[PDB]
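Quick notes on the structure that follows.
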Amino acid sequence: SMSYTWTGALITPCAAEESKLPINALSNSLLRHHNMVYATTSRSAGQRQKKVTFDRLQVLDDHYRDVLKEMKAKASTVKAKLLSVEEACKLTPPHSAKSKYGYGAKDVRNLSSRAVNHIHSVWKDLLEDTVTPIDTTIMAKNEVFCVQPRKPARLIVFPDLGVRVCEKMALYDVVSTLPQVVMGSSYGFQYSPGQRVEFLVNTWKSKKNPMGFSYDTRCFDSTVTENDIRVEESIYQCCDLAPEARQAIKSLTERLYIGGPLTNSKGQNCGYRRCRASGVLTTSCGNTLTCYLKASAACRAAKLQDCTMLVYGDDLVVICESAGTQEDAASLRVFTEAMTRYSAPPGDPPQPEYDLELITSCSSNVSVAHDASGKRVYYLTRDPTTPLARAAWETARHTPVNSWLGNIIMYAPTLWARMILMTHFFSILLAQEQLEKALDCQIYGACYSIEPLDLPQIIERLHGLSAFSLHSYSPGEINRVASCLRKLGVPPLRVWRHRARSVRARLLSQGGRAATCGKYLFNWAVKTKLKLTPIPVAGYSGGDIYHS
Ligand SMILES: CNC(=O)c1c(-c2ccc(F)cc2)oc2cc(N(Cc3ccc(B(O)O)c(F)c3)S(C)(=O)=O)c(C3CC3)cc12
Ligand SMILES: CNC(=O)c1c(-c2ccc(F)cc2)oc2cc(N(Cc3ccc(B(O)O)c(F)c3)S(C)(=O)=O)c(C3CC3)cc12
C-alpha cells in the first residue's frame, strides 16, 4: 500500500509566505548572521511529497500479537465518557482554522447557534454513515530553522472544524486517559519535565549495567498502515464506552483516520492518503500506542533484558540491562530488523549508549548542573540552535505560536533559556509594557494562553525552585551553547550577563509581580544572591486542543 497517491495538483498556501528572516531595530541585538535563518514554504512541498510517498509492507508475528493482547487487557479496564457539544467547544483553540460552512473557532467557543447546529448535524452524520470518506485539507507548515551545513516543509493534513469538535466529543476522554493505563510509566506525556528527568535517572540507576538507545523511525506518519490504524481502533473499543461513542469511533476510523482524499487550500483534489493524518485528534495517542506496540514486540525479538521504554508520539527510548558491548550491538540490529518488518525502519540506525546524557530524544538530552547548596541537579536541555533562530524571527514578526515562551517554560533550567531567552524577551516586554498581556504558546503540543508575569510560578511547578539557582553547568553543555552563539552571530554569554542585570533592575523597579520576575528569573545575574522561597496530567497533546 502506497502511503500517498498524487494527482499533480500543487499544495498551495492560504496566505503569503516569508522564507527570509524579517529584520527590525531589535534583530541585531540577538542575532547577526541573518541569512542562516529561514522559514519553510509550500515551494518545497513537492520535495516533501517525494520523501513521504512509499510502499509499506508489514509482517506480523507472535511477539506483536502477544503485546497487543496485553495492551487490550489493560484498555479493557478504562471507562471513557462522551463530551457534550459545549465541553468539546470549550476545548477548541481561539485561533483554530475556521469551518468551510460559515463559522469559526470563536463562534464554536461562544456556542453560537450556527456553529452548534452544524456540529449537531456533523455528529448525526457520523452516527448514521460509517463509509463515506471525509474530506481533508493538506497544507505546508511554515516553520523556522537554521541552515544545516534546507529542510523541505512538513505537510499537515486536517479535517473541517465541525469534524474536529466531533472528534473531541467521541474521543477526547479516551485519548486523555487510555495511554497511561495501557503503557504505565512508559507514557511520556504524564510527566512534568522535572518528573521525567527523575524517572530517567531512576530508570538508569535501576539497572546493574545500564545500556540505552533512541530509535527514530523515518517519516513515522507515512509508516502507519491501515492495519495499524484498525488495531488502534480495536484498542479504543476495548474501553467501557457509551454506544454512541462506539459508533462515532468506528465511523471516524473508517471515514477519516484510515485515509481519505486530500484537498488543497484552493479546493483542488491533490490525491489520497493511506497513512496517519498529522492533524487529527488521535494522532498523538495513536502514534504513541503504535510505537509502544511495535517497539515492545521488537524488544522481545531481540531478547533485551529488563527493558524500560519511554514513548512520546514517534519518539522512543529503551533503557535495559547490558549483556556486554558486543552482545548489545548485535541485539540492536535484531531490534531494528523486527521494527522494519513491522513497517518502521530507522532514519539513522540505533546506537547503544552507556552514559544517560549521550541519549538524545525529542531533540533533548539529560545534563547536570548544581543548585545553591552545590548538590547535583539533573535537567533536560537541547541544542539551542532552533530555539534561537525562532526567537530571532519572533523578535521582528508576531507569530501564531510564541515558541520563545514555550521554550522558556519547557527548558527553564537551561543555561541558554535563562541567560538569552529570558533576558532578551523580558527586555522587549518591558519596553512595550506588555508583561501582563497573555500570549499563545504550546506545552507538549497543547495550546495555552499565558502571561509572562506568571512564569515564576509555572517554572516552580514544572521544574522545582532549583531552576532559579542552577550553576556549574557542564563543560560540554557550555561549549555547545557558546559554539551555537558564534555560529549564529549571537552575542557571547558575558554580554547576556551584563544585559540581565539591567533587565532585572528594570523589573525590580516596577514592584509587584514584575519584581517577582526580577527576583526569581534573574537571581543568576546578581553576585549577592536573594533567598528564594516559595513564590505565593491534563491529557491533551496535539490535535487542536486549548485550555483556559
Ligand atoms: C521518549 N522521549 C522522551 O519522553 C523525552 C526525552 C528523553 C531524553 C533522553 C532520554 F534518554 C530519554 C528521553 O526528553 C524529553 C524532553 C521533552 N521536553 C522537550 C520537548 C520536546 C518536544 C516537544 B513537542 O514539540 O511536542 C515539547 F513540547 C517539549 S520537556 C518540556 O523538557 O520535558 C519531552 C516532551 C514531552 C515532549 C519529552 C522527552
Ligand atoms: C552574577 N554572575 C555570576 O556570578 C557569574 C559569573 C561572573 C564571572 C566573573 C565576573 F567578574 C562576574 C560574574 O560567571 C558566571 C558563569 C555562570 N555559568 C554559565 C556561564 C558560562 C560561561 C560564561 B562566559 O564564558 O561568558 C558565562 F557568562 C556564563 S557556569 C560556569 O556554568 O556556572 C553562571 C551561572 C549561570 C548562573 C554565573 C556566572
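Chain A residue numbers are taken from Swiss-Prot; in order, the displayed residues are 2420-2568, 2573-2959, 2971-2982.
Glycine too: its Cβ is placed from the backbone N, Cα and C atoms.
Quoted from Swiss-Prot, the note on mutagenesis experiment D2639 to C, G or N is: Complete loss of RdRp activity. Under DSSP, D2639 (mutagenesis position) is assigned to a strand (E or B) in the three-state scheme.
In three-state terms derived from DSSP, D2737 (Mg(2+) 2 binding site) belongs to neither a helical nor a strand segment and is classed as coil. Per Swiss-Prot, the feature Mg(2+) 2 binding site maps to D2639, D2737, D2738; the stated evidence is a curator's inference.
In Swiss-Prot, a mutagenesis experiment is listed as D2644 to G or N, annotated with the note Complete loss of RdRp activity. Of all Cβ atoms in the protein chains displayed, 21 besides its own lie within 10 Å of the Cβ of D2644 (mutagenesis position). The secondary structure of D2644 (mutagenesis position), as reduced to three states from DSSP, is helical.
Using a 10 Å Cβ-Cβ cutoff, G2702 (mutagenesis position) registers 19 neighbours. DSSP assigns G2702 (mutagenesis position) to coil, not to a helix or a strand. Here Swiss-Prot describes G2702 to D, L or R as a published mutagenesis experiment; the accompanying note says: Complete loss of RdRp activity.
For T2705 to V, Swiss-Prot lists a mutagenesis experiment annotated as follows: Almost complete loss of RdRp activity. Counting only same-chain residues six or more apart in sequence, the Cβ atoms lying under 8 angstroms from the Cβ of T2705 (mutagenesis position) belong to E2590, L2594, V2598, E2655, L2675, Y2680, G2977.
Its Cβ taken as reference, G2736 (mutagenesis position) is surrounded by 22 other Cβ atoms within 10 Å in the chains shown. Quoted from Swiss-Prot, the note on the mutagenesis of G2736 to A or C is: Almost complete loss of RdRp activity.
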For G2702 (mutagenesis position) and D2644 (mutagenesis position), determine the Cα separation and express it in whole Å.
11
Identify, in sequence order, the residues in the chain of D2738 (Mg(2+) 2 binding site) that are 6 or more apart from it along the sequence and have a CB within less than 8 Å of its CB; answer 'none' if there are none.
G2611, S2637, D2639, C2714, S2784, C2785
In the deposited model, 11 residues lying between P2959 and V2971 are absent; what is the Cα-Cα distance separating these two residues, in Å, to the nearest whole number?
22
Determine the minimum-neighbour residue: among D2639, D2737, listed as recorded positions, which Cβ has the fewest other Cβ atoms within 10 angstroms?
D2639
Quick check for the class: what is the C-alpha distance, in angstrom and rounded, between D2644 (mutagenesis position) and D2737 (Mg(2+) 2 binding site)?
8
Identify all same-chain residues not among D2639, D2737, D2738 whose C-beta atom falls within 8 angstroms of the centroid of the Mg(2+) 2 site's C-beta atoms; report them in sequence order.
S2637, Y2638, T2640, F2643, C2714, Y2735, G2736, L2739, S2784, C2785
Just need one number: Cα of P2568 to Cα of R2573, in Å, whole number, across 4 unmodelled residues.
9
Scan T2705, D2737, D2738 for recorded positions whose C-beta lands under 6 Å from an atom of ligand 1 and note them, or write none.
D2738
